[PDB]
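Novice: A single structure is presented below for examination.
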Amino acid sequence: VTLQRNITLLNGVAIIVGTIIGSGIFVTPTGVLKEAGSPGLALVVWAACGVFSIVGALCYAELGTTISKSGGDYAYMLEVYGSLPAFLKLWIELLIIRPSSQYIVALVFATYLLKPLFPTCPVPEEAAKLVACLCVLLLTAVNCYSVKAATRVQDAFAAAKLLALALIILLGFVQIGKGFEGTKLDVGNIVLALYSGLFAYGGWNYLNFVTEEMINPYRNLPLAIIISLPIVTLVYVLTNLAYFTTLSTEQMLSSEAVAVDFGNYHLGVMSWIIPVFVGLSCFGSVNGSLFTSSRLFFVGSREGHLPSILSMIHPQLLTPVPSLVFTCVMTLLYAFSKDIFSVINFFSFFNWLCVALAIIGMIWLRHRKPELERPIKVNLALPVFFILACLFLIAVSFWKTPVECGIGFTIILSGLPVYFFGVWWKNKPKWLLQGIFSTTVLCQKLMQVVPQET
Amino acid sequence: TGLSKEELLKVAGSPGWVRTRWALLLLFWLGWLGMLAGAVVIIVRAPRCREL
Ligand SMILES: N[C@@H](Cc1ccccc1)C(=O)O
């Protein structure tokens, strides 16, 4: 009884072009003009994020192939820096980043899916929270009852994404068929212009959390990344171009929802199509994060950091059901909050320093263990380029925007108590251990689930 | 703390538990179409935008 390998090359690019495309391209291009000052530097910034992502993600083909264990960023961290450094990450993933990343995308699914029925005013806030939760629940069920279904859903919405951007781009070239500007050079803006683009491309690091379910990883993982990440970069810079064929620079600097403006300009009888496509893009990204995160916390249980129930697979259905339920339930907590966004803007840096520590760890692992098999090897110049550029875009942008670090480090250090209680401990309180076993067997009888047989 | 498949499957097939799972995994699916009915009611009850 183990997680049965089911992800093909085809579904393996669907998980990555699925999780990347998302909301970023449809609502954050305004966020680069606001710093770059010009459509000239904007087209450069949107290309520069592309190559920086490709070098990063190919540097992730090293970690991807050298360690099959598929905790992604967390497994690669545990393998190098050991239990406490990896646990503080897994605590942050568990508590903040992965639930809030699902929830805000569930909300962004709602506000754009409902917009055809609310064309010029805010959508009813309670309806938006209900439709957000309906999405996370439906995709949790669609993840429980078949991995082959969940990845066929990922395929469907990866197609929906590339239909949307194809429709944007062909209108771009139709607009060109009817027939650069003054720019800043200040590095203190260029890091912020570029960092605002890294949100859109972010997600190339996701496929790595499901490697253990991928059917031939040493081909399929490296080949999925280099298939996807160039086509992401192409449709991104052509989409970013297409907006400038239609929108005035001053319009985009104001725009609440750039893709909605582009849709309303060209398609006015039926422009609601573009809100629907950005909605359905987001729906597929919720799936991306549910699927990918449940595998992270499964790994975090079987690598012996998290409570044991999260390891237990359903033996007829072959899905790690308590981890799917746990990530669902952790997500729905965020619906019972208002505007937590300032700490989310802080933790957006934490993922990049994890990519840094992990890929620093890849060279550290190379020097300490050249004995290992490496199904692909990367020219050391590329990590050397990528690590410095990454730490630069973390450090300078953080000095410009340390948005909520007082609450940020309040949350980060709250993992250390739980490490000393849950991972370090000598298990003295025997009265608790009876409850731990009792609630465990309750969950196992209730959910009908069985541990990973190594 | 692993616990055995062949231990669990002595209890996990019992009538009370298989009835309990059918009850809960129906109540959940009823709860979800309850979310949908609730949302559709709110969307119909809410006053639509001003005309431009
Ligand atoms: N690019 C994703 C957001 C994301 C950022 C960072 C990591 C993962 C995902 C989107 O637009 O939905």
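Here chain B follows Swiss-Prot for its numbers: 162-213, in order, are the residues you see.
Header lists the method as electron microscopy, 4.1 Å.
Every residue, even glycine, has its Cβ placed from backbone N, Cα and C.
Dumping what Swiss-Prot says about this protein:
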MUTAGEN   B:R182 to A, E, K or L  Strongly decreased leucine transport activity
MUTAGEN   B:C210 to S  Abolishes dimerization, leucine uptake and interaction with beta-1 integrins
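Where in this structure would I find these features, and how exposed are they?
Specialist: The Cβ of B:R182 (mutagenesis position) has no same-chain neighbour under 8 Å that is 6 or more residues away in sequence.
The number of other CB atoms found within 10 A of the CB of B:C210 (mutagenesis position), across every protein chain shown, is 13.
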Novice: Determine, from DSSP, whether B:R182 (mutagenesis position) sits in helix, strand or coil.
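Specialist: Its secondary structure by DSSP: helix.
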